[PDB]
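To start, the structure itself, in structure tokens.
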Amino acid sequence: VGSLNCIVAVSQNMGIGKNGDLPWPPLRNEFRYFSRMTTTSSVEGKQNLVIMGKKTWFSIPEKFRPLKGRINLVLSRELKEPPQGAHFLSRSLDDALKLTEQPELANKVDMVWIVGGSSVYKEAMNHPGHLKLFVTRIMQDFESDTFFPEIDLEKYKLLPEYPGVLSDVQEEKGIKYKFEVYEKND
Ligand SMILES: COc1cc(Cc2cnc(N)nc2N)cc(OC)c1OC
Ligand SMILES: COc1cc(Cc2cnc(N)nc2N)cc(OC)c1OC
């Protein structure tokens, strides 16, 4: 298995969701960026794995579930099988990464992308190891009911640039946003 990563878009007041929808108007190029980063695998003959909680999975419109060209794993203790269209189910983040080491996935998975929601972000972010955060800063306040966990800048270093990540300010639908990459290793 390659690198472990979170990827998120977040408003200025830290909001990542409002009733399981985007707090902001849909940004098509911001979504393109999400699909590119998560789908692109270095290693030939492998796909990236995406890991998400159950609410995050059910927040995706049906036409976009599973995320195509990526292996989809949902986290849940209540579910007893992967939801319709998903590939894998695990009880917890720890268990999902342990699986990634079994024979049915060890040779299949390149990068792992945690795509939410806020409790799965929080445990990944607080767990020791090499982890990057791909964070889009939406530079406006948007009403939200779910939030990104605090980024501890003592541990996470913001990278001065990163291949395939535009560094300058973007704007769609009248909303300015920018891409950032953070990296810890502890
Ligand atoms: C969990 O699945 C998806 C989530 C999102 C939200 C999202 C959007 N942008 C960024 N940078 N990160 C995110 N996590 C965007 C998506 O496609 C644009 C997803 O695939 C269906
Ligand atoms: C591309 O993936 C998403 C797209 C949208 C906006 C959207 C875009 N197209 C359609 N048909 N329905 C929608 N709700 C909304 C989302 O979250 C509610 C998505 O999940 C990350």
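In chain A, numbers come from Swiss-Prot; the residues present are 2-187, in order.
If you check the header, you will see the structure was determined by X-ray crystallography, 1.9 Å.
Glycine is no exception: its Cβ is also placed from the backbone N, Cα and C atoms.
Cβ neighbour count for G18 (NADP(+) binding site) (all protein chains, 10 Å cutoff from its Cβ): 21. According to Swiss-Prot, the feature NADP(+) binding site maps to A10, 16-22, 55-57, 77-79, 117-124.
Cβ neighbours of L23 (mutagenesis position) (same chain, under 8 Å, six or more residues apart in sequence): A10. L23 (mutagenesis position) carries neither a helix nor a strand DSSP state and counts as coil. Quoting Swiss-Prot on the mutagenesis of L23 to F, W or Y: Decreases affinity for NADP and dihydrofolate over 10-fold.
A mutagenesis experiment is reported in Swiss-Prot for this position, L23 to R, and the note states: Strongly decreased affinity for methotrexate. Decreases catalytic rate constant 200-fold. Decreases affinity for NADP and dihydrofolate over 10-fold.
Per Swiss-Prot, mutagenesis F32 to R is noted as: Reduces catalytic rate 5-fold. Reduces affinity for dihydrofolate 9-fold; when associated with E-36. Classification of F32 (mutagenesis position) by DSSP places it within a helix.
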Residues among the binding-site residues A10, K56, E124 that border ligand 2 - Cβ under 6 angstroms, in sequence order: none
Spatial separation of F32 (mutagenesis position) from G118 (NADP(+) binding site) - C-alpha basis, Å: 17
Candidates near ligand 1 among the binding-site residues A10, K56, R78, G118, judged by a Cβ under 6 angstroms: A10
Other C-beta atoms that fall within 10 angstroms of the C-beta of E124 (NADP(+) binding site): 14
Alpha-carbon distance [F32 (mutagenesis position); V121 (NADP(+) binding site)] in Å: 20
